[PDB]
Every structure is written in C-alpha cells, then in structure tokens.
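What follows is a short report on a single structure.
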Number of protein chains: 2
Amino acid sequence: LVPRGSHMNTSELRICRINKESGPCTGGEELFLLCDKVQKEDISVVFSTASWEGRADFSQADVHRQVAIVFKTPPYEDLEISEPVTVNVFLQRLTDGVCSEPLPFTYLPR
Amino acid sequence: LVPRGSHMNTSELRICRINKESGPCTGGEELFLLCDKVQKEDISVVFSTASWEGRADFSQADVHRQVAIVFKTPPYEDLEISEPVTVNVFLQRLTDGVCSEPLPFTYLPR
C-alpha cells in the first residue's frame with residue numbers, strides 16, 4: 001500500500017497498456033486500455049501531472065469484462081501547449097481511493 | 001452459421017475493436033484487439049483479402065482473460081506496395097473453423 005503522492009499505490013490495480021500512446025491536448029478522443037481485474041462499479045481512469053489531474057469519461061458499460069476500459073480522454077489543463085506534454089495515466093478505486101502504477105501518455109497540439 | 005467465403009461466419013465470435021487502425025506492410029508490429037468470449041486454446045487472428053491470407057503471431061499467453069488478444073501483425077503479401085492497402089482482420093476458431101465478422105485494417109509502405 002506504499003505511498004506515491006497524495007494518494008496510495010497498489011499491486012491490486014495494474015494497467016497493461018493503452019491503444020494510443022499519444023493524442024491531441026483537446027481531449028475528447030476515444031481510447032481504451034487493458035488491465036487486470038477491476039470492479040466496474042468502483043474504478044476510474046485519471047490523467048495527471050504534479051499539479052494537474054483530469055478524469056476520463058466512461059460508463060460502467062464501457063468497462064468490458066473487467067479487464068478493459070473504453071474511455072474518452074479529458075482535455076489537458078492548457079489547450080495552447082506548443083510542446084508535446086506527456087503525463088501520467090492510471091487506475092484508481094473510488095472506495096479505498098487506491099491507485100495503480102502510472103503509464104506515460106502524451107498530449108499534442110493541433 | 002451463414003456462408004461468407006470459403007469458410008463460415010458466426011454470431012459467436014465478435015471483434016469489438018483494434019488499437020491501431022493501420023500499420024506498415026512490413027508486419028511484425030505488435031497490436032491488440034478486443035472481442036467477446038474466445039477459447040484461448042482454440043482461436044486465431046487472420047488478415048485477408050480475396051486472394052491473400054495472413055495469420056497474426058501470438059501465444060495462448062497473449063490472450064488476456066478471454067476478451068483481448070495481443071498479437072503481432074503478419075507482413076502483407078507484397079512489401080512493395082506504393083498505396084495504402086486496407087484488408088480484413090477477423091477471428092476464427094481452429095476446431096469448427098468458424099470465423100467472425102471482419103474489421104478493416106490497412107497496411108502502409110515505408
């Protein structure tokens with residue numbers, strides 16, 4: 001349960017991989033990741049950086065057989081980035097607020 | 001079980017989506033798709049066109065919890081294509097040789 005920021009990391013939540021490594025900072029894009037056993041009714045996908053945090057948008061429906069999650073990327077804090085900004089994506093249980101190890105995801109401009 | 005080529009289609013195998021819509025005709029690229037309940041020990045991923053058929057490369061291991069499959073794309077018949085050639089990707093049970101509905105995937109040159 002060892003600490004990793006304001007929240008807590010676990011070996012219970014794990015993100016195997018995302019289909020798209022990058023994407024535009026506008027957000028809204030529809031992506032989908034693989035993971036281990038997750039509780040469809042208690043799970044979220046969060047994008048973050050030291051000072052910004054964005055949640056993906058998806059329904060319990062979008063969670064396929066507890067190991068995949070189709071979601072819609074949140075827009076990046078600033079939509080006027082001029083550079084490729086790669087942040088952190090990771091899972092997190094609502095209940096115990098526990099998170100998973102992050103995966104790098106990079107926003108791009110238009 | 002209605003016919004669709006030399007083989008047979010079913011409502012038992014379904015490909016929800018692939019992470020990458022395209023890729024180079026060289027093949028070898030590592031992709032992964034979503035699908036419904038598949039038998040890890042009886043399933044394959046085939047790329048085809050009316051006159052060419054290629055199989056993806058993956059192990060029973062690469063099949064995650066029966067709904068996702070991480071595989072390696074086969075090279076396209078001709079690696080000297082000058083144009084974007086989009087073929088068909090689909091599942092198929094070894095035993096009953098039954099297939100699924102195809103999904104378009106397009107090879108590209110270098």
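Counting starts with 1 at the first residue shown.
When the header is checked for method, it gives X-ray crystallography, 3.0 Å.
Just so it is clear, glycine is given a Cβ too, placed from its N, Cα and C backbone atoms.
Quoting Swiss-Prot on the mutagenesis of B:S100 to A or E (Swiss-Prot position 368): Strongly reduces transcriptional activity and interaction with NFKB1/p50 and NFKB2/p52. The number of other Cβ atoms within 10 Å of the Cβ belonging to B:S100 (mutagenesis position), over all protein chains shown, comes to 24. According to its DSSP assignment, B:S100 (mutagenesis position) is coil.
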